[PDB]
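J.: Can you keep this structure in mind? I'll have questions shortly.
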Amino acid sequence: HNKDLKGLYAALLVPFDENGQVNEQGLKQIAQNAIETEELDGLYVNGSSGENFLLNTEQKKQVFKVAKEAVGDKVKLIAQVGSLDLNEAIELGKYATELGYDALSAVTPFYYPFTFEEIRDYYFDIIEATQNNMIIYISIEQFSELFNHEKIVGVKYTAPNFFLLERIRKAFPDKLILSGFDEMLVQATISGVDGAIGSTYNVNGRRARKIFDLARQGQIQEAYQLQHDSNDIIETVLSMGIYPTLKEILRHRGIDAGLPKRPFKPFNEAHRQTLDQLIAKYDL
Amino acid sequence: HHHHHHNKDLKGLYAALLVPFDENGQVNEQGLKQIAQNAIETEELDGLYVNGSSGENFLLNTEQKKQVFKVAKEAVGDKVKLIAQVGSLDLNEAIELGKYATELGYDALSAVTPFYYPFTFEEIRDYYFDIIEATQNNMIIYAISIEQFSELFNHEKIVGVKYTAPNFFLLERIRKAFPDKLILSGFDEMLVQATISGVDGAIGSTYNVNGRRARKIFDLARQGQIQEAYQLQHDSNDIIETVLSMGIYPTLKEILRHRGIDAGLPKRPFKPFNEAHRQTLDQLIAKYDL
Amino acid sequence: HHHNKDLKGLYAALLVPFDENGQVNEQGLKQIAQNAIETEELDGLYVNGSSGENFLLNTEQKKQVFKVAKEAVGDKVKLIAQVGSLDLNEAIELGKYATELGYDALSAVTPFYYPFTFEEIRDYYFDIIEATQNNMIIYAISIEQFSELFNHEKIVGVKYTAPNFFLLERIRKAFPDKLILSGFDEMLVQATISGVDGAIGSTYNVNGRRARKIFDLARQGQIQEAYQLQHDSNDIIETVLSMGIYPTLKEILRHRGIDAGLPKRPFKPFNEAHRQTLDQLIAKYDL
Amino acid sequence: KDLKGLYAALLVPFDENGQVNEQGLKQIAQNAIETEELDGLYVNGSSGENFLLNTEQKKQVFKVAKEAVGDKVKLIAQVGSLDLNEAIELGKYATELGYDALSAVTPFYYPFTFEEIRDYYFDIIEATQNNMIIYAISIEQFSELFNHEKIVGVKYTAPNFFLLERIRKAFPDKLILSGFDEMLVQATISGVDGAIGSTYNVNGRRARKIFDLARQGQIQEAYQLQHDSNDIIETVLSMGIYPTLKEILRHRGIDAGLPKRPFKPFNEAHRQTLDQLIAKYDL
Ligand SMILES: [Cl-]
Ligand SMILES: [Cl-]
Ligand SMILES: [Cl-]
Ligand SMILES: [Cl-]
């Protein structure tokens with residue numbers, strides 16, 4: 001039977017060597033850190049946070065495989081397979097489905113000015129070919145046309161608009177809404193999201209769980225205080241270059257967090273003192 | 001000199017006061033009093049926010065704005081909080097309106113960010129400082145970065161902010177950086193998210209017709225009945241969505257006509273409520289008992 | 001030829017000098033208006049647009065500026081009165097006034113601040129026209145919408161200010177007999193070859209001579225020389241933008257012995273920290 | 001070669017599985033040069049549906065286009081990609097085929113810093129040793145990029161004529177090729193050394209006259225051809241530019257195939273309007 005997809009997920013980070021090749025041992029450690037240290041429900045694999053759009057197809061497969069290998073059978077797995085290359089997307093979708101990922105997701109085709117019908121049929125084509133459940137990333141009338149499909153089970157919701165989130169939550173009580181803005185987890189929780197996916201949950205998963213639980217449980221003031229504490233972290237990490245900095249924090253716990261893939265630059269050492277201070281203040 | 005002025009706290013829910021006009025764009029004073037009183041008595045709101053965007057303030061001449069301030073003041077009792085929006089691209093006008101509202105006893109002034117031209121931050125800062133300087137009243141600014149907010153809030157008479165930016169990350173940063181300043185959110189459709197974000201209150205045009213629900217959202221959310229708070233936000237957003245699609249100011253005033261209020265017309269160039277919307281409006285009023 | 005083209009030419013968007021209390025300095029205003037015509041050699045004045053700090057003024061001040069500008073120039077000089085306002089009663093009042101004064105046309109900024117519908121924008125123009133019976137220049141809305149506005153016999157043209165040369169070309173093709181005056185001084189040469197009938201600019205108060213050469217040279221196919229003057233004009237425009245356009249333009253005018261006064265607050269005065277850079281600009285281009 | 005002149009942003013025909021049609025592609029390449037009379041081909045740009053391709057299809061496009069045209073034809077290889085290893089692999093491959101210059105889109109999607117954008121360009125240059133054409137960014141930053149002797153110019157696509165004028169006089173010895181077909185005459189009088197465009201695949205003769213006549217001071221006749229060209233560009237845009245431009249080529253007996261999904265094919269509800277355009281302008 002299919003797992004329940006509600007929960008909190010680490011948007012999985014990927015460690016690279018000097019030549020932009022995946023470091024499999026570090027990747028394994030990052031996946032395990034998300035589940036075993038940060039106590040999260042699931043991995044969201046090959047999203048933006050994993051520098052996925054910097055990868056070739058064979059690299060994306062290697063990440064899908066290492067992540068699955070790293071976690072137990074009860075860990076929820078969502079495979080972001082979106083690409084401007086629909087043939088690649090279908091091939092990654094099939095491969096991830098065959099590995100047993102619980103659901104696929106796919107970024108809105110981007111760069112070019114695709115029409116809505118082009119966007120809709122890119123999702124439907126991926127579904128036809130893979131037969132896996134799908135999570136999308138649009139007017140309400142358009143969401144409806146997408147959500148009308150039984151295999152589009154939900155949306156990874158990342159646009160910062162709470163009026164549109166509310167309208168969608170209302171219109172589609174039967175669909176999974178997983179929010180993607182860590183810095184607004186508490187507002188997303190009270191807006192009825194079914195969970196969230198975040199890159200900072202790799203280092204701040206415990207506080208994230210409390211915000212989500214406390215807010216649902218009606219303890220708003222304490223959830224909001226933890227949102228304050230979390231946003232210090234998020235703001236700091238953002239100002240230092242978010243991917244390298246998150247991986248520098250993980251490096252600090254003994255994980256082989258490697259480098260970002262160029263053209264991303266590595267963590268700038270002039271930020272080291274400010275980062276050490278953050279780690280100490282929030283015991284990261 | 002010797003009079004004991006009631007120094008009101010400015011927390012709570014405020015109607016952004018709507019204004020009824022005749023065919024020549026003149027203020028219908030008697031409809032205004034009705035609208036002001038609906039807000040306080042029927043809608044059970046804490047205060048009136050006067051001569052904001054909602055009151056078609058930027059369509060008015062200086063005399064009409066003074067007129068609006070006087071009539072809203074007349075129409076309510078001494079327990080009602082009053083904030084006077086006095087912002088204008090004409091700073092002399094803003095100072096004039098600021099003095100006149102303060103003399104009437106308005107509890108605070110507010111002023112929109114100077115607009116149209118690309119003013120620098122130094123110019124926006126000094127607009128606010130010049131109005132405060134000439135009126136000596138407390139001032140609520142509009143939303144500018146956190147560092148600039150810090151310079152602004154370092155003025156003792158800038159007591160708070162009418163926050164309309166749809167950004168809950170910046171709202172949270174502001175709430176944390178300035179725990180002792182007043183924050184009133186201006187997005188009716190996100191009142192529940194503002195509340196759990198620690199706003200002190202809210203100003204809205206739809207509170208003229210949905211203030212009872214608005215209060216329930218505000219209270220239930222703070223009491224941690226968040227599920228019930230949100231369900232009332234769903235309902236409210238049904239309303240707000242509908243009225244936005246028909247033209248917010250005329251439609252809101254058409255909802256007040258139905259209560260027997262003399263809601264008149266919007267000022268041109270605003271067009272009247274289009275009768276082609278009449279049947280959907282009637283249906284919305286019916287389902288939500290407005 | 002069409003009578004819609006009567007108002008072709010090059011216009012100073014008239015600057016206004018104020019005292020410390022935001023009051024109009026009438027004599028310096030006269031000097032600015034005369035400088036535009038006599039020194040800069042322009043065809044006309046565009047009076048009470050944004051450049052004149054119009055939206056900072058009360059109704060009486062806008063009338064004052066309309067009156068003095070008109071008094072300062074001869075009957076040969078072309079006059080356009082920007083009367084647009086969020087207050088349509090004010091707009092109509094200013095319109096009648098400017099018309100009775102003998103202004104050749106009215107113009108009006110697109111209703112702003114609120115999200116007005118197109119139908120609301122259109123009837124704002126239509127109400128001004130009906131109440132004033134003057135010719136009207138609109139501001140830049142799709143071509144289908146332009147087609148609707150330009151069907152009014154009293155809407156003679158557009159003061160075109162969108163940075164978009166595809167839309168302009170489309171407009172110029174679709175309305176060969178309407179007036180098009182461009183409002184971007186830094187793209188005058190591009191507007192010219194795109195068939196504009198003229199231009200309205202704040203920088204022509206200090207650089208109207210180069211501007212006329214750009215316009216004439218480019219219409220004459222002397223594109224290289226015309227472009228070289230745009231390079232010149234763009235050093236000037238870019239420099240002045242970096243220092244605060246209205247106070248800086250007025251400072252250049254003070255350098256010529258004109259009583260240029262101050263910007264109206266909340267605009268701040270020329271910041272002395274730009275003094276050396278400005279002087280360097282004035283000497284380089286002989287301004 | 002001197003890089004001045006007019007280039008077709010090369011279109012690519014696909015079959016229903018999104019595989020390159022090599023014969024139609026050779027035909028498209030040759031139409032640009034022989035029929036449209038252009039100086040060169042801009043290869044694997046956005047117009048070629050490049051960003052929908054895998055690495056092997058991109059190589060395939062570079063090879064076919066180069067083998068399709070004479071030695072005297074100017075060739076620029078767009079190799080930009082979010083995958084820098086891929087960009088560098090493509091840059092080496094296109095360089096070894098003999099492309100006269102590389103170009104690379106600005107790294108996109110993620111909020112890259114300027115330092116990241118800069119060194120992406122410099123890393124590609126370092127590894128390929130070919131000349132590079134950047135995409136467009138402040139003047140102080142252009143200066144940092146153009147300080148590099150191998151960064152020989154910019155494909156300028158943002159229709160801001162203030163910034164373009166600023167760049168032209170700041171960098172009078174660098175190459176500037178504009179990317180907006182609908183504003184070619186404004187670009188020409190602003191001193192561009194040439195242009196790259198998708199619509200030049202069907203309308204390259206008018207475009208040459210616009211370029212030439214405008215520089216000859218025959219400004220009104222240049223502008224008239226721009227009116228005519230903008231009727232075409234407008235129409236083509238309203239129907240879906242790439243499938244429509246390819247449909248125009250198909251009218252000429254070329255095997256113009258299909259767009260790669262998720263682009264959809266030409267919608268036949270547009271056929272009559274397209275027929276009338278082709279008749280009106282002899283396309
Ligand atoms: Cl992600
Ligand atoms: Cl308001
Ligand atoms: Cl102006
Ligand atoms: Cl291209």
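Residue positions begin at 1 at the first shown residue.
Cβ atoms are placed via backbone N, Cα and C, with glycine included.
Checked Swiss-Prot, it gives:
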ACT_SITE  C:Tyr139  active site, proton donor
ACT_SITE  C:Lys159  active site, schiff-base intermediate with substrate
BINDING   C:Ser50, C:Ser51, C:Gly183, C:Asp185, C:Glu186, C:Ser202, C:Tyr246  aceneuramate binding site
MUTAGEN   C:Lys159 to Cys (Swiss-Prot position 165)  3125-fold decrease in catalytic activity, and 3-fold increase in substrate affinity
MUTAGEN   C:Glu186 to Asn (Swiss-Prot position 192)  Increases reaction with fluoropyruvate and the alternative substrate (2R,3S)-2,3-dihydroxy-4-oxo-N,N-dipropylbutanamide (DHOB)
J.: Taking the Cβ of C:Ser50 (aceneuramate binding site) as reference, which residues of that chain separated by at least 6 in sequence fall under 8 Å from it?
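T.: Expected: C:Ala13, C:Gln82, C:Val109.
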J.: Using DSSP and collapsing to three states, where does C:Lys159 (mutagenesis position) fall: helix, strand or coil?
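T.: For C:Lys159 (mutagenesis position) - judged by DSSP and reduced to three states - the answer is strand.
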J.: Out of C:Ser50, C:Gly183, C:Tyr246, which binding-site residues come under 8 Å of chain B, measuring Cβ to Cβ?
T.: C:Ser50
J.: Can you tell me the three-state DSSP label for C:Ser50 (aceneuramate binding site)?
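T.: The residue in question, C:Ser50 (aceneuramate binding site), is helix (DSSP, three-state).
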J.: Count the other Cβ atoms sitting within 10 Å of the Cβ of C:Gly183 (aceneuramate binding site), across every protein chain shown.
T.: 25
J.: Roughly how many Å lie between the Cα atoms of C:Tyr139 (active site, proton donor) and C:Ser51 (aceneuramate binding site), rounded to a whole value?
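T.: For C:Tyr139 (active site, proton donor) versus C:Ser51 (aceneuramate binding site), the Cα atoms are 15 Å apart.
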J.: Distance between the Cα atoms of C:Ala140 and C:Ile141, in Å as an integer, please; the 8 residues between them are unmodelled.
T.: 7
J.: Could you tell me which of the recorded positions C:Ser51, C:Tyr139, C:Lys159, C:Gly183, C:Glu186, C:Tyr246 sit with their CB under 8 A from some CB of chain D, listed in sequence order (or 'none')?
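T.: Cβ contacts with D, in sequence order: C:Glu186.
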J.: Give the number of CB atoms, excluding that of C:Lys159 (mutagenesis position) itself, located within 10 Å of its CB.
T.: 25
J.: Which one of the recorded positions (C:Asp185, C:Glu186) has its C-beta surrounded by the most other C-beta atoms within 10 angstroms?
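T.: That would be C:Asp185, with the highest Cβ count within 10 Å.
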J.: Using a Cβ cut-off under 8 Å and a sequence separation of 6 or more, which residues in the same chain sit near C:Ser202 (aceneuramate binding site)?
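T.: Listed in sequence order, they are C:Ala12, C:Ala13, C:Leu15, C:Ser51, C:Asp185, C:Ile245, C:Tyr246, C:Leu249.
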J.: Let's check the environment of C:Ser51 (aceneuramate binding site): how many other CB atoms sit within 10 Å of its CB?
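T.: Result for C:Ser51 (aceneuramate binding site): 24 other Cβ atoms within 10 Å.
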